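Take a look at the structure set out below.
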Amino acid sequence: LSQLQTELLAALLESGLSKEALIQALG
Amino acid sequence: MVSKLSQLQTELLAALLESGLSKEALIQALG
Amino acid sequence: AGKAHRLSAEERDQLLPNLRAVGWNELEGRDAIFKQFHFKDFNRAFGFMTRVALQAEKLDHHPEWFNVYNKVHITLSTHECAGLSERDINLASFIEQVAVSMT
Amino acid sequence: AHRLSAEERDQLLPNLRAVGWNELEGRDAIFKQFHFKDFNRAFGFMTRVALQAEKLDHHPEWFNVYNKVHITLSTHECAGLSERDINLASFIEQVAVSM
């Protein structure tokens, strides 16, 4: 990932979003 | 706490993909 | 609680100090607080904005911000009451939490 | 990279002016105000634009207030407009119209 895309993902988790609920919503 | 991605968290994910990022490479990086 | 209420002189006296302590200032000729932020690069800057944005959604209160590469100038004030309210203080505190956990 | 010539401005700015971009009166840059449904949409827009800004390594001068997003584009390295400003502007229009 580019530097920025990492930030967006990081912040996206730190917002109180479990990778699970994320991967689920994804795909 | 809703568990359902917020209206904004969806945008961030959407845009995150449309930036030319395959869900695969994404889920992978996500662990 | 209805609509926001502009902070009373008592509230301002007990909530503003901690924020000025770390760089926030009241704008002249307008009831609002502001602070300039600087980061390593745009990426960091936008990561910061993104985190702040997510909290802004949870609070339903949004900042007046200007961004140029790695700089982010933020102005907070509540439109409903034409001035500072709990909301501004609330959001500002969260912004400090984030702008500090990135050093 | 480099500052656009009178010839380039003449062939690249028209399409942007057609959809609302304007040159600042007193500084070599283009500007345009955007308005959306809500902050969420507004920030989704800024996020997409931000990702492209990274790929171009060129960034906008933008101000946001809830659903509003005012953008100013210019290139500091050459004191004025350049292929990067036009490039970024075009992408911004693709996203905005996509709204």
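The numbers used for chain D are those of Swiss-Prot, and the residues that appear cover 5-103, in sequence.
Yeah, the Cβs are placed from backbone N, Cα and C, and that goes for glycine too.
Residues or ranges marked as substrate binding site in Swiss-Prot: D:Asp61, D:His62, D:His63, D:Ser78, D:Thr79, D:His80, D:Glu81. The C-beta environment of D:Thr79 (substrate binding site), restricted to residues of the same chain at least 6 apart in sequence and closer than 8 Å, consists of D:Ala5, D:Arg7, D:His62, D:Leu85, D:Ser86, D:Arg88, D:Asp89.
Listed in Swiss-Prot as a mutagenesis experiment, D:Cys82 to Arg is described as follows: Reduced dehydratase activity. No impact on hydroxytetrahydrobiopterin-binding. In the three-state DSSP assignment, the secondary structure recorded for D:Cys82 (mutagenesis position) is helix.
Around D:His63 (substrate binding site), the same-chain residues at least 6 positions away in sequence with a Cβ under 8 Å from its Cβ are D:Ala57.
The Cβ neighbour count for D:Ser78 (substrate binding site), using a 10 Å radius and every protein chain shown, is 21. Spread of the substrate binding residues is 13 Å (greatest Cα-Cα distance among D:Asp61, D:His62, D:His63, D:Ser78, D:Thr79, D:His80, D:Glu81). Annotation for the binding-site residues D:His62, D:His80: lowest Cβ count within 10 Å of the residue's own Cβ, D:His80. Cβ proximity to the substrate site centre (mean Cβ of D:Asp61, D:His62, D:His63, D:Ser78, D:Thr79, D:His80, D:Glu81, cutoff 8 Å) flags the following additional same-chain residues: D:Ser86, D:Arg88, D:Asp89.
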